Amino acid sequence: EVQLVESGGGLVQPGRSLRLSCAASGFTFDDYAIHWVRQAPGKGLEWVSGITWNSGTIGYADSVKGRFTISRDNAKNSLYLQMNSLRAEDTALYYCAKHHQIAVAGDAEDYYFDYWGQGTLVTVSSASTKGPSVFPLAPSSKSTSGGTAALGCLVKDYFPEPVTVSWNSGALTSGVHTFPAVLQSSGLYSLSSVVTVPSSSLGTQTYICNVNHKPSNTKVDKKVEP
Amino acid sequence: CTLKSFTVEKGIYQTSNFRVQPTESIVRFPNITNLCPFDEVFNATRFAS
Ligand SMILES: *[C@@H]1O[C@H](CO)[C@@H](O)[C@H](O)[C@H]1NC(C)=O
């Protein structure tokens, strides 16, 4: 139904500017308010700004005034948020939340979110983007049970973490344990995944680990072999 | 007038044409319904810029 796809986000130097977008799809972008809310990793959420059904600003927070400017475009059905003079305390997952009520004319100001999205990791630091390094982890011949053998990728050496792993085309929603990354005392991170990988008799997956990284755009299509 | 003379003979003559004439200007239109959304654009809460 509602598909609040969010675009725009990555690694930027402190003091620069960027443009965030949130293309709405599923409802009418003329009768529902959509706001912006960030969420620091494991440190709760924080409301940034918001706009009502019409072109109207409902306010900002106590730390984003003068630097952030939100704008609404009802013609293209997309909400935009401008960020100026980004600092070290602006690294969070900015979400694109909608509103449940239709915001009738004569009522009381009461906004509560109903539809949420995924968010874009907007990291602000002095480091630079690094290219990922996918490696075909060997599915060793240790065969005790049916699907005891497993193969995956060894993505590493990447500062931002908008990591999305695919196998064939963006499918095979079966058991795939994508382990979270970790800062290896150098700012970089490391990604890995584990699949079922049953008995290999030319009747298995295509052995492909597509890794998409926006700040380090590069299409890796390397295969995995035992 | 219609038989211009002053010694009109005996008979019946068609002279005028009666016509009873109006007394109001009645205009009858249907009921108002589905008013336009002018209550949420002139009595809104907040604008932007
Ligand atoms: C605005 O609201 C008031 C009170 O509800 C009402 O009297 C007025 O007619 C409304 N104005 C418009 C333009 O509808």
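Numbering, chain B: per Swiss-Prot, residues 301-349 in sequence.
If you check the header, you will see the structure was determined by electron microscopy, 3.3 Å.
From the backbone N, Cα and C atoms, a Cβ is placed for every residue, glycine too.
Recorded in Swiss-Prot as a mutagenesis result, B:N331 to Q carries the remark: Reduced viral infectivity. Residues within less than 8 Å, Cβ to Cβ, of B:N331 (mutagenesis position) and separated from it by at least 6 positions along the same chain comprise none.
Around the Cβ of B:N343 (mutagenesis position), 9 further Cβ atoms fall within 10 Å across all displayed protein chains. Swiss-Prot lists B:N343 to Q among its mutagenesis entries, and the accompanying note reads: Reduced viral infectivity.
Its Cβ taken as reference, B:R346 (variant position) is surrounded by 13 other Cβ atoms within 10 Å in the chains shown. A natural variant is reported in Swiss-Prot for this position, B:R346 to K, and the note states: In strain: Mu/B.1.621.
B:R346 (variant position) falls within neither a helix nor a strand when secondary structure is assigned with DSSP, and so counts as coil. Recorded in Swiss-Prot as a natural variant, B:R346 to T carries the remark: In strain: Omicron/BQ.1.1, Omicron/XBB.1.5, Omicron/EG.5.1.
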